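Q: Quick one: the structure is below, and I'll ask about it shortly.
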Amino acid sequence: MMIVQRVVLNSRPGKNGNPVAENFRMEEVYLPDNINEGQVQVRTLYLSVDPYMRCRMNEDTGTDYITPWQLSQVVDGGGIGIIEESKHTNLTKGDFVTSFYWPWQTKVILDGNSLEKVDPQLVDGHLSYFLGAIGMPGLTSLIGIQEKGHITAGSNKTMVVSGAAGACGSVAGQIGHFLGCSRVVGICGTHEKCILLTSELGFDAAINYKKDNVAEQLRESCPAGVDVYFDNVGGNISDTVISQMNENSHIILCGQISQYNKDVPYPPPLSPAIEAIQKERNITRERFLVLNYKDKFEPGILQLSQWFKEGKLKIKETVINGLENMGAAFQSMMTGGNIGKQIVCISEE
Ligand SMILES: NC(=O)c1ccc[n+]([C@@H]2O[C@H](COP(=O)([O-])OP(=O)(O)OC[C@H]3O[C@@H](n4cnc5c(N)ncnc54)[C@H](OP(=O)(O)O)[C@@H]3O)[C@@H](O)[C@H]2O)c1
Ligand SMILES: CC1(C)[C@@H](O)CC[C@]2(C)[C@H]3C(=O)C=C4[C@@H]5C[C@@](C)(C(=O)O)CC[C@]5(C)CC[C@@]4(C)[C@]3(C)CC[C@@H]12
Ligand SMILES: CC1(C)[C@@H](O)CC[C@]2(C)[C@H]3C(=O)C=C4[C@@H]5C[C@@](C)(C(=O)O)CC[C@]5(C)CC[C@@]4(C)[C@]3(C)CC[C@@H]12
């Protein structure tokens, strides 16, 4: 047996705690030399870290959609790899495959049925895009806008995006323009990200919530109010945005990342004053869970791919190398170190 590396849950930060690199631990383990019928041996190429993983660090995730990781057991999440050996009828050495529950380990023996083969032509050979813009975050943005945004044919709406330089947000803002908004404004956490948005991703304006006057800048950059809010963050930021939203406007309630490490359920309740405004102005604020639109994954991926290949959709990512950096990458992402999709490259081939 050859020795490979893997990552296990070392400790929990507590439901009110901050995640740190050291909640995870690297181990060296043997990889079995033989696989069974129906199984494949895969080499891991890229792994995703994503905010929802914070929940799997707790004893109770707070939702049936994801289960808690267990102390000292291998952790898992979105991944992409290449088949090294197959005893599954529909997979063959050299196929590129993805799983939602890829164990954080350099080489893995997996049930062939748990994997999906992917076509690298969809991403011009940039396989890591399958974990981001031409993956679940991209679908979340495209489907969320389609289903919850109500961007009418021929209209000239203003869209605001929170978490605007992250995975979902950076795509959402571009899609807002693609699909007919005349104004797209992003809110994000650094001046570097503001520049990215307006100089590369085509946002009409960007606001740094840590340093700028958010209400003031939204009044300046959204002179006709806000019709569509793609909300990744919640909290104080969303209160400020909602206060400037128009009658019959729409909140795409993607995530509420500002309410993490507090024991706060989703959808989190708007404060009394902000709920009053929401209701007065008939602002819609429904649950949105991308998995409820599985039937749109095919056209969604096909559209994301097309826009990318056309040079319209600009795909940003921040890649860190080495499985030993999974914990660091997750912590970094949670605290805003990522521009676009946070990726960890496990083998650079
Ligand atoms: N509804 C769905 O089906 C669905 C699907 C996928 C993801 N999501 C959710 O959508 C959200 C975005 O996920 P993502 O994958 O696109 O992550 P991401 O935006 O790429 O990364 C998270 C970012 O959140 C920002 N942030 C962190 N703490 C914050 C705070 N307290 N206040 C404001 N901003 C903060 C940081 O950027 P700054 O530098 O700008 O602070 C960080 O880079 C998360 O809530 C995620 O769980 C929902
Ligand atoms: C996991 C995510 C979100 C992504 O991270 C990687 C790509 C992918 C795994 C993706 C894929 O790779 C191939 C197909 C196929 C494309 C197509 C056109 C075909 O090739 O027949 C039609 C059938 C089929 C199954 C539709 C569904 C998708 C788009 C499928 C599985 C949706 C889920 C998707
Ligand atoms: C496909 C699976 C099963 C998983 O394989 C990948 C992540 C994910 C796509 C996952 C996600 O990515 C982000 C969230 C959010 C996390 C959280 C805490 C927030 O961020 O506000 C609360 C709101 C919200 C939408 C709850 C639902 C989940 C857990 C959501 C969509 C459930 C479905 C889930």
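Along the chain as shown, the residues are counted starting at 1.
Header lists the method as X-ray crystallography, 2.0 Å.
The backbone N, Cα and C atoms fix where each Cβ goes, and this holds for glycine too.
According to Swiss-Prot, the protein carries these features:
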BINDING   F100, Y101, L289, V290, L291  substrate binding site
BINDING   166-169, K193, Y209, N232, 254-260, 288-290, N338  NADP(+) binding site
MUTAGEN   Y65 to F (Swiss-Prot position 64)  Increases affinity for 15-keto-PGE2. Reduces affinity for NADP and Vmax
MUTAGEN   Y260 to F (Swiss-Prot position 259)  Increases affinity for 15-keto-PGE2. Reduces affinity for NADP and Vmax
Q: Measure from the CA atom of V290 (substrate binding site) to the CA atom of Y65 (mutagenesis position) and give the result in Å, rounded to a whole number.
A: 12
Q: Between the recorded positions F100, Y260, where is the Cβ count within 10 Å the lowest?
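A: It is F100 that, of the recorded positions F100, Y260, has the fewest other Cβ atoms within 10 Å.
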Q: In Å, how long is the longest CA to CA span across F100, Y101, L289, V290, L291, which the record gives as the substrate binders?
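A: Taking every pair among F100, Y101, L289, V290, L291, the longest Cα gap is 18 Å.
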Q: In sequence order, which same-chain residues at least six apart have a C-beta under 8 angstroms from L289 (substrate binding site)?
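A: Residues satisfying the criterion: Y65.
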Q: Within 10 Å of the Cβ of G166 (NADP(+) binding site), how many other Cβ atoms can you find? Include all protein chains, please.
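A: 31, counting other Cβ atoms within 10 Å of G166 (NADP(+) binding site).
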Q: For a quick check of understanding: among the binding-site residues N232, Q256, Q259, which residue's Cβ has the most other Cβ atoms within 10 Å?
A: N232
Q: Any same-chain residues 6+ apart from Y101 (substrate binding site) with CB under 8 Å of its CB? Would you list them in sequence order, or say none?
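A: Sequence-distant Cβ neighbours: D76, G77, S114.
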Q: Between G166 (NADP(+) binding site) and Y260 (mutagenesis position), what C-alpha distance do you get in Å?
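A: About 16 Å separates the two Cα atoms.
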Q: Express the distance between the Cα positions of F100 (substrate binding site) and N232 (NADP(+) binding site) as a whole number of Å.
A: 21
Q: Could you tell me which of these binding-site residues, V290, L291, has the fewest other Cβ atoms within 10 Å of its Cβ?
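A: Fewest other Cβ atoms within 10 Å, among the binding-site residues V290, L291, is found for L291.
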Q: Taking a cut-off of under 6 Å between Cβ and any atom of ligand 1, tell me which of the recorded positions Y65, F100, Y101, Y260, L289 pass.
A: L289
Q: For each of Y65, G169, count the other CB atoms within 10 A of its CB; which of these recorded positions has the top count?
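A: Checking each of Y65, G169, the winner is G169.
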